Amino acid sequence: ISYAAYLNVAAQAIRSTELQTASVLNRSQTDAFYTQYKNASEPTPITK
Amino acid sequence: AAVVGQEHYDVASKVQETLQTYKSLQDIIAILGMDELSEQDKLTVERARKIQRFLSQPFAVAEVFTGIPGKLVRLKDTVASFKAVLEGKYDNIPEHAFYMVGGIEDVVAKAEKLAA
Amino acid sequence: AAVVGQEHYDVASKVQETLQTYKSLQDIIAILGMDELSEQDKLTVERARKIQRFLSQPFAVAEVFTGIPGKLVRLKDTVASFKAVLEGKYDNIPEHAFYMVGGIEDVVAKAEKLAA
Amino acid sequence: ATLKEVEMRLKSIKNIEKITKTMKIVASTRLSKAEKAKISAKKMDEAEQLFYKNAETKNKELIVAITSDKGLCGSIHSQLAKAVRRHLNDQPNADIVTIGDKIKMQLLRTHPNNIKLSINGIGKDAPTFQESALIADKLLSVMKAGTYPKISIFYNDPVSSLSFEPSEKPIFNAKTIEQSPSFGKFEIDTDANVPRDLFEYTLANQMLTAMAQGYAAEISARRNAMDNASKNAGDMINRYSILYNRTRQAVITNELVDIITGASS
Amino acid sequence: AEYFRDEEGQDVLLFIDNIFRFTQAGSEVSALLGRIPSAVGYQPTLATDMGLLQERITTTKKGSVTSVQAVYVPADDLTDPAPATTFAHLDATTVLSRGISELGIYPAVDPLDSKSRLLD
Amino acid sequence: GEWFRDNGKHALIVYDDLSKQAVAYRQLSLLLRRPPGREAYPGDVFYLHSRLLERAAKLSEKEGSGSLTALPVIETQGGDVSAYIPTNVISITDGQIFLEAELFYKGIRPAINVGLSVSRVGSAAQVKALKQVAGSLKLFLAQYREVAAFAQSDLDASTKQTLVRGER
Amino acid sequence: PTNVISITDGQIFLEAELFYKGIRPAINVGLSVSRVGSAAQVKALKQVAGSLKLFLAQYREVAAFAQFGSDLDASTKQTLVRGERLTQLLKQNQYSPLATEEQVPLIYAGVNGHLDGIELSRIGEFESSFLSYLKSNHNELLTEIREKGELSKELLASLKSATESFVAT
Amino acid sequence: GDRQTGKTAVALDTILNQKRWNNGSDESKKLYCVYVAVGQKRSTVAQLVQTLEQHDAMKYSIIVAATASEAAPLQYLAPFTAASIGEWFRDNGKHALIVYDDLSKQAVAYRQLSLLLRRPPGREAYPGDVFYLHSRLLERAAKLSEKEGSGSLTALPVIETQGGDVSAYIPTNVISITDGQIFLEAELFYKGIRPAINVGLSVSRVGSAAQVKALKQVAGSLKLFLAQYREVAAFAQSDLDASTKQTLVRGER
Amino acid sequence: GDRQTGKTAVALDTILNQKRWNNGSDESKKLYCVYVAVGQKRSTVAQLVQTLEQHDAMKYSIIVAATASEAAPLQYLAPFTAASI
Amino acid sequence: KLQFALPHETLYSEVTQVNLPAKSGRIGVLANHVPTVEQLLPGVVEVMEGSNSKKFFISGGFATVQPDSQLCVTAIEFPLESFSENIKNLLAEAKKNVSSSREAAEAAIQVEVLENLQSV
């Protein structure tokens, strides 16, 4: 796993410790899609 | 209200509000987009779009105009059928399967028709 | 067409359409800038602004009042000049260049003057 | 007729004025969060920049660009498009990763060959580390980012809280980090692969900052635009109001003529 | 007022209520008299009637009447002839408003819509 | 009404609708060939309506402390409050109530839009109790109108608070 | 104008702006109505132009939305694209009428989406060429439409196939 | 333009400016100027008279008066009568000028008379011979030929644009008769330009063979330049090239 | 729709398509067409007849005319007498 | 000095002691330290400006003493984690999850963070 993916998981994991914040949860939840492209042609948008 | 049936009135009031909201929200969708409509607003819009075409039904005198034989849908049946939509029992039915057809039973049948 | 020829008629048709478009987007442009409108249309709009300015020619009788010696250009030349402009070949030069002058050649030359 | 079509159009203009006003207010609300983010992010970035400066690190290639899903933010989308196009002269073969729908659409038109990866669902949200990290993870794998010893990112720097200048910067690849003039004062370790880690880390950390800057410029521009919109609508109100008043008088006159004509007989 | 001015040498101040309703009343009498109602209903003798009224209010060498009139603009349409004719006679306008009263300021007169042709 | 009023009693007379009364006067005038006023409605219709509407009044105590309250009804021509008969009547009347069609559709049935309702005598006669508990209400609703159009996403707490109070 | 409108069985509103826009002859199809309605028009041509009204009506709504430059979903842009092609189809040369036998194919192509595919600029080329192709090859098809004036299954299939064969000109 | 924006003042300045030639030694440089006051407060006119006598110009000028109170037929005949006086100077060949303030109010007077003569109402209820009246009036003011001893009688007629609606029937009718117009822009008048004569909508159709050669040379192309200022300030409300800035800075100055 | 924006031309197009049946043997689809021109100048009418002769449809066409010059009673009577034909 | 920034917010700001768990074991910084780049591991960190000490739980990042004695620490998401058995339950789910899949990395992180929680 890539270092920044690893760290991302670490940050996310670290926010759930026992206590929570909405802004925290918002900072740790994102809805996005890799609208995959190709040299025009688009492989299907795989969710982030 | 009570004269046309308290239930009938309330259902029809809900329909009217739903439609009135939809007409106003068309302007919001027009410039701003549909992104500024909340989930609740979006559900009201989806119901209105379905209702708008649930109203669409053929008539015997548009066998001549079209060919479809009219749908004589009794008042009691209509109150029920519209009530169902509002309850969201047939919000699992496509908008075009509300279009130009009869009552709720028919709407279900046309859902099957689009389905296969 | 075939009264003034198909080629003339085609050239004129495009001008009419272009100018009508330009008039059509006058509202939208005013309420919100051209950068918030489609890029393709923005080219059309810029072309049309040029065409409008191109249409001015000083008068050869009100030379005093205009303050510029008049311009009368051959009909055969005129068709050629507009054809080029519609293909935007020489379009890349100021609105001022297009304004109050004769032929395409004059516009180009006046662009050189303006550039200096 | 005249009267109703005037009146309806004037009503439209009024409603537009109200909407552009409304939009401007909501834009302000959003703007506060946006600016706050840009500060915190930039401070973090500056901590990294301290390294890059002191290291004097420096340095196909990647192009990444960012403009939100949403439009009517002004010319953020198209000023950035123009500035991408300028550096697309420089390297025509560079692979453009388009972050958000507006930059996606415009760049996709000028060259679709470049578009290999594109994202969506970024613009509506305020930038978050989660996005950057995952995008970064995909950037390495999908774009083979490491293959390109040059990476470059485009965003909109919010020059003033009334202006935006589209800007680009170069992300430091692991090759660059290796050969950085000063690197000896900094302690490397054979039990670390600090180029391969720092590259990855600054890919995201820089990108998040770029996103925060972009988002702030976008929302700021939108506020400015929506304010200017309200003004344009006001002018339209005034011209149609004069017309309305004139039209009212005219109707009375036309009606009067009918009465007179009747009376004369 | 003229007895006061001319024959008691007084300065007087003459309030009038709606001069819209002065016009309106005149318009009706005109129509009743069968004279062709001129544009926007108002009497064809609109100008002349104002001329007598607003030139009998003046500074004589004995006194001077001064007149404050109330103009009930119909929909604020100043382009309507009755307001226009009034504004021609008027020398100053004091533009009272409720917005100003709501800023606590009584005098409730608009600061930049109050204008006079005597302020010079 | 005068008999009741004259006896010192009180009563409420609702003239519904003076617009059709106007039409009748128009019919009379046209048939008598007397020229019809502005917007083809008789010229001295103002005089007639005003005469009628001024026979409704709160008499003095030497006149036996009585009244004839009145509430004339004018039918708008598709919400047109500009038109010779509306403008005239608006001038005569002291107060207006302006019902709003949008509100009717939006389920305020009966529908009243209190922005365009006005009272020019208003609270001068009001229940004292009702005065106490209703100054706030005018202001709250006023704010609610302004923040109505800010109810279309990311909302400030103050506006959102106003919006909640106003909707309820 | 009010008086005549009542009298007639239908009204054929024309629009000046659309004339300049290039739909010449220019028909204001929004206000072109027949209160009495249709039943006189070739049976074949009736079959083909069935959803032409729906497409155009949808196009009108869609077009208004589209010029705000607001984000449009693909469904609206299917309509928009289709609508645009239809508009280009409508335009016709002055003093040149077109036989119904050769209007049935063009409407078939459009409604069966073949036209919707091919690009806006070359619609005029497609129209001319398609007709030429039918004149060359499916001249039997044209003869049959002329002769029988209602489309059989065989004609519909033949026509579908013909359009497919010449789909990209 | 719009009344009482010191509409009167523009004319006063002209009469006063030409005081040095009206107190000149050549009577073919002395304009004998006639002020026709139609539809004006008798008090205001009396103050105007005092202004003229303060600027000591009254002795070369006539005042004809048809105040607001004065009878509507008299008001109708008021410019025509004044022009008869004007023609005597003109037919002495001697220079003269006549200012008709405000012919728009004369139109209303003739309207009253016409309506009471039961002539059928024209556009905006103004009688159909309103054109005939104005054209007849205007064409009695002239620069005669050398044969006739070149009798100038310079007409300046002041039209009161209600709401600045210049499409209006009475204004358009006047515009078509008059040689040039001196449109005044109210917004600018208010906005500190005094006098605020917008030059985008002011024209003169034979002025370009009137004023001295010095004022042709120095003033050459300034009309173009300040109609470049109009263009520049059209698009001023974004990017400005140094060329654009130069024009804008010059234009504003 | 708005005047003379090829207002005439729409109608003429119909006449041209009536060539296909009219020229055709189908006499039950043969429409003899009557073009009524009211209030139009002689030159306009003359141009039209030239167009009709050019398309040689002037054999089944009747043009009943009452030009602007031609009397107001005759113009009033002109639609009704065209109807009789 | 020692300066720590984070993407939501960061504050740090000469002879002070930082105690760090780094991809170099544990490192202590006291005043000037050699200029270094160290990858910060998911860590429990103590920072002491003067003798006063503030204790931070850190999600990994980077640590870099600059030559100008600016200890640039960049980390993501807080010693707030000290509020703290749902993380143990989540580690059990995550362990199961490794069988299917990123989940392996997640569970590794869960153990590391759980260890860090146990330390605090």
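Following Swiss-Prot, chain D residues are numbered 34-92, 104-309, in order.
Header lists the method as electron microscopy, 5.8 Å.
Every residue, even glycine, has its Cβ placed from backbone N, Cα and C.
What Swiss-Prot says about this one:
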VARIANT   D:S207 to I  In strain: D273-10B/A1
MUTAGEN   D:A273 to V  Lower activity
MUTAGEN   D:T297 to A  In ATP3-5; dominant suppressor of the slow-growth phenotype of yme1 strains lacking mitochondrial DNA
MUTAGEN   D:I303 to T  In ATP3-1; dominant suppressor of the slow-growth phenotype of yme1 strains lacking mitochondrial DNA
VARIANT   D:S308 to F  In allele ATP3a
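The structure, with features from Swiss-Prot marked on it.
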residue	record	contacts (Cβ under 8 Å, 6+ apart)
D:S207	variant position	none
D:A273	mutagenesis position	D:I49, D:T53, D:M56, D:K57
D:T297	mutagenesis position	none
D:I303	mutagenesis position	none
D:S308	variant position	none
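Proximity to chain E (Cβ-Cβ distance under 8 Å) holds for none of the recorded positions D:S207, D:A273, D:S308. In sequence order, D:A273 are the recorded positions among D:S207, D:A273, D:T297, D:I303, D:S308 whose C-beta falls under 8 Å from a C-beta of chain C. Filtering the recorded positions D:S207, D:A273, D:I303 for a Cβ under 8 angstroms from any Cβ of chain H leaves an empty list. Under the three-state DSSP scheme, D:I303 (mutagenesis position) falls in the helix class. When the C-beta distance to chain F is held to under 8 angstroms, the recorded positions D:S207, D:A273, D:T297, D:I303, D:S308 reduce to D:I303, listed in sequence order.
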